[PDB]
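Encoded as structure tokens, the structure appears first; notes follow it.
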Amino acid sequence: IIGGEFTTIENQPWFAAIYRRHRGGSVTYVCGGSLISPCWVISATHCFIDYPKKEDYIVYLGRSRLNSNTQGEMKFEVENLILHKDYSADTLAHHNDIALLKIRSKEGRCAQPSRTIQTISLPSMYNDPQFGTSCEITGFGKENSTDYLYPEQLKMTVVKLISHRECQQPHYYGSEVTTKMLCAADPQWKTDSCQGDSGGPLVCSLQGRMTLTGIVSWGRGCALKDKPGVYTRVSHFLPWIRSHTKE
Ligand SMILES: *C(=O)[C@H](CCCNC(=N)N)NC(=O)[C@H](C)NC(=O)[C@@H](CO)NC(=O)OCC(C)C
């Protein structure tokens, strides 16, 4: 997250931290995610497309820090890694960038709700906030484009939803952005999600309720003028989500 402020998991209880185990003992951070139900975490397909082996991933809930323990945190294995079959990556755009991970503890149980671990609500069929609405993003991603390391503390910032019409302008993204994607940015171009923030949530207060409106997917650079962050439009994937979360 470029700009913004440091936060605690208490303020972002649905945030899931996803790591990948390596040959040896090295565990590195991969992407953010969101707990949509006790047994399900939603993230982005591009985070796992190159290593679709469910056994190499670890999901943490209730975690405020990147490389250290947080009281109340819970560790999970991935029982089922569901990637979207129609995922594809063009020059800039990443299509159908959405994934589901079924989690289970070593005891075979799902997440147990607490003050630091809660689910976030999904949107209704084709019901998104009005453009110009303020939403929040959370993540352990880069604080600056020139950084190679991630911040140790979880960060959050606020960006505004940009219309499809404005985002498709020539100086923005043109026809590269579709209706299955949502653009959001800071009106001053000072804050934005960045590498390391993918898979994370774009949360919007929709009719008094905190809703998972988008998933951090892509963008040209980070916090660049006329280059909004692009998010996977969750409301357009409800049928896909429902069909893969049953049994
Ligand atoms: C997470 O993996 C990351 C989130 C970027 C969010 N960016 C903004 N809000 N501006 N996504 C990606 O890295 C995604 C896989 N790829 C890109 O975003 C690429 C192509 O669009 N963009 C890019 O600028 O990458 C070049 C990197 C810096 C070498």
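Chain A is numbered as in Swiss-Prot, which gives 179-425 for the residues shown.
Determined by X-ray crystallography, 2.0 Å, according to the entry header.
Even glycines carry a Cβ here, placed using N, Cα and C.
Here Swiss-Prot flags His224 (among others) as active site, charge relay system. The secondary structure of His224 (active site, charge relay system), as reduced to three states from DSSP, is helical.
Mapped onto three states, the DSSP output places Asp275 (active site, charge relay system) in coil. Marked as active site, charge relay system by Swiss-Prot: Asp275 (among others).
Taking Cβ-Cβ distances under 8 Å and a sequence gap of 6 or more within the same chain, the neighbours of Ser376 (active site, charge relay system) are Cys209, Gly210, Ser221, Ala222, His224, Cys225, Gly319, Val394, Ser395, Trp396. Annotation note: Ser376 (active site, charge relay system) sits in a coil segment as assigned by DSSP. What Swiss-Prot records for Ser376 (among others) is active site, charge relay system.
According to Swiss-Prot, the mutagenesis experiment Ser323 to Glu carries this note: Abolishes phosphorylation, proadhesive function and ability to induce chemotactic response; when associated with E-158. Note: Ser323 (mutagenesis position) has non-local neighbours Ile180, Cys372, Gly399, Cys400, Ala401, i.e. same-chain residues 6+ apart with C-beta under 8 A of its own C-beta.
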In the chain carrying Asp275 (active site, charge relay system), residues 6 or more apart in sequence that have Cβ under 8 angstroms from it: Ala222, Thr223, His224, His262, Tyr265, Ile393, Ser395, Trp396, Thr410
For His224 (active site, charge relay system), the number of other Cβ atoms found within 10 Å of its own Cβ: 22
